[PDB]
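Peer 1: This is the structure, below, for whatever I ask next.
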Amino acid sequence: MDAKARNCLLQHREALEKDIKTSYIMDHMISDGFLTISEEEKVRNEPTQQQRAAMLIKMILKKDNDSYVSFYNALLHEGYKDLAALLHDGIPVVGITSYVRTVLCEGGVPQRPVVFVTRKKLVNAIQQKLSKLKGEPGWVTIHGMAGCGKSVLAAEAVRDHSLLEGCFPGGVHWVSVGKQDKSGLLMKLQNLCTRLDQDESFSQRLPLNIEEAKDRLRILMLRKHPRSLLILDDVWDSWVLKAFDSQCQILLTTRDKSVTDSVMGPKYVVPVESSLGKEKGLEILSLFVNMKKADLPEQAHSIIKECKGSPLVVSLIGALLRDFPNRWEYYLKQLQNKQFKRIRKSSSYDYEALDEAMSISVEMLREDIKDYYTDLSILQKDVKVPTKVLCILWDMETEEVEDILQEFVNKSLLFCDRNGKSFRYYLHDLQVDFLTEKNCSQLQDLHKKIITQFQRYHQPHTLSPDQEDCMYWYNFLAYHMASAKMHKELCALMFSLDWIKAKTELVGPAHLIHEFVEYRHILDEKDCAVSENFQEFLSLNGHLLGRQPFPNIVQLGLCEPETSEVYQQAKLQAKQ
Ligand SMILES: Nc1ncnc2c1ncn2[C@@H]1O[C@H](COP(=O)(O)OP(=O)(O)O)[C@@H](O)[C@H]1O
């Protein structure tokens, strides 16, 4: 390579080694043809994250100008903005540019699926509607059935330099919404407000209710993110859309086109066909198995027919065929002879083919990871979970956890959004439904497992927002205990001035109040009454909690009726 390049590479090596995770970086470099499979295997055998990184950078140092740029592009693709900035210095000569790769990563837009086929006519129709917004507020709605590929479409539509530069110089921000209640949407809006004001030029505290969050979003889009697009993935209710109605440009996906009825301004719509066509389905298969479409066996056309146009199902089956290469007849027959049993029968969706594909794929998991996949049945819809949460669940180190999860990801059984060093894992809604149904009888014990494992790494009072899993536990500790039916632990957590103080000072009272209401049904008569004590203490004082300067929770508790357990706890602390 160039002298600029090497000096620059050699110069930033320790910075690179320190921070980069190599797995998805190498996936890109392999695809670009600048890194071999044995080179990957040699890197993956290094015992640690940094030694994997050291090994790779050593290999790249003995490599041409194009590898540097490929590696540069993997860094942007994977969210290593600041490390790539240091490599920009030494960049040699060699619709998706570096600009697109950085803008989308910055906005948290999902990377392309493991295997990806173009859908040009749909992508162009979305881009055409987005180009009609002309720097003014408006709504573009992508609508169609669950799993038809809307979110992949929305991400591809913005994966374009001219559109981005010409229409949205302020960038794009992706919000994963899904089906939400008020406190669920609030959690999403709080996280969004944090993302949109990183340099902290506006309030350090979170919005504490939907009205405040709507207002803060309005200010951040006006003052920080003018001429930008907000992308809302999977909106179920028109009331949710009103929370975002703040003079913005919005692209959203939905199963229900009527979600835009409570909202005003320019409205454009792109219907997505319920089924991927035969040829595109075959193309997905061919890319998974690495052959030309015309060289596919005869079973391929039958398999596509059995997949009923669902790209998730086609992908599950394609990954199986890649993994077990001469079994086309065997897997066609399993798909035709459907053995899986849906209890929660009907839906807004035909599960038949997805259930069977999931069932076959899960069955073929090598035996020492089958139980790990079962554990993921406790993952919720529309929650992207940080690696650390699974380290805790499995008592394993980060490298080992991430390796196991990549095996699921590579089989389309799991998804991973990468922003540089931060890794977050999620399931498609339809996969949550499958696991919940498959493992229904284990679900309580799995929820109990996470609480048991959490209690060896943390204490509730030990939780701090610098750590990557912090908000997961504030948001979902009570949820998991209640799902585990662990009434004792739930009471010990929630019937606590300390917990109220800690949680309200971060996120305010609203979710807490909802958790008291939602989980009260698992409690005996005695604890149910104390639940109500705490709930009314929070509702009474709800305007005060989480607002700086923070109220004295002991003083507030001493204003509760003397029969109240809140008062009795407040009395003890006052003395102590
Ligand atoms: N263009 C595409 N090429 C390859 N796979 C796709 C494509 N679109 C969707 N998929 C597959 O289908 C799954 C579901 O797509 P997604 O966009 O999440 O659907 P929806 O948002 O409509 O529920 C993805 O995780 C991926 O496996």
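Here Swiss-Prot sets the residue numbers for chain A, with the shown residues being 1-94, 105-586 in order.
Yeah, the Cβs are placed from backbone N, Cα and C, and that goes for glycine too.
This is the feature table in Swiss-Prot:
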type    : residues                                                               : note
BINDING : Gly154, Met155, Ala156, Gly157, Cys158, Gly159, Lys160, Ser161, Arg265 : ATP binding site
DOMAIN  : 1-90                                                                   : domain 'CARD'
MUTAGEN : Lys160 to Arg                                                          : No association with APAF-1. No binding to pro-caspase-9
MUTAGEN : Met368 to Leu                                                          : Activation of pro-caspase-9 independent of cytochrome c. Increased ability to induce apoptosis
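How about a rundown of where these features are and what they're close to?
Peer 2: The Cβ neighbour count for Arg265 (ATP binding site), using a 10 Å radius over every protein chain in view, is 18. Under the DSSP three-state reduction, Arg265 (ATP binding site) is assigned to coil, being neither helix nor strand.
Classification of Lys160 (mutagenesis position) by DSSP places it within a helix.
There are 24 other Cβ atoms within 10 Å of the Cβ belonging to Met368 (mutagenesis position).
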Peer 1: Where 10 intervening residues lack coordinates, what is the integer distance in angstrom between the Cα of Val94 and that of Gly105?
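Peer 2: The answer is 17 Å, taken between the two Cα atoms.
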Peer 1: By a simple count, how many Cβ atoms lie within 10 Å of the Cβ of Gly154 (ATP binding site), its own Cβ left out?
Peer 2: 20
Peer 1: Considering the binding-site residues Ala156, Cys158, which residue's Cβ sits among the greatest number of other Cβ atoms within 10 Å?
Peer 2: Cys158
Peer 1: Within the chain of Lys160 (mutagenesis position), which residues six or more apart in sequence place their C-beta under 8 angstroms from its C-beta?
Peer 2: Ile152, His153, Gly154, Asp243, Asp244, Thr263, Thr264, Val282
Peer 1: Return the members of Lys160, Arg265, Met368 (the recorded positions) with CB less than 6 angstroms from at least one atom of ligand 1, or none.
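Peer 2: The qualifying recorded positions are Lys160.
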Peer 1: Helix, strand or coil for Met368 (mutagenesis position)? Use DSSP.
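Peer 2: Where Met368 (mutagenesis position) sits, the three-state DSSP reduction gives helix.
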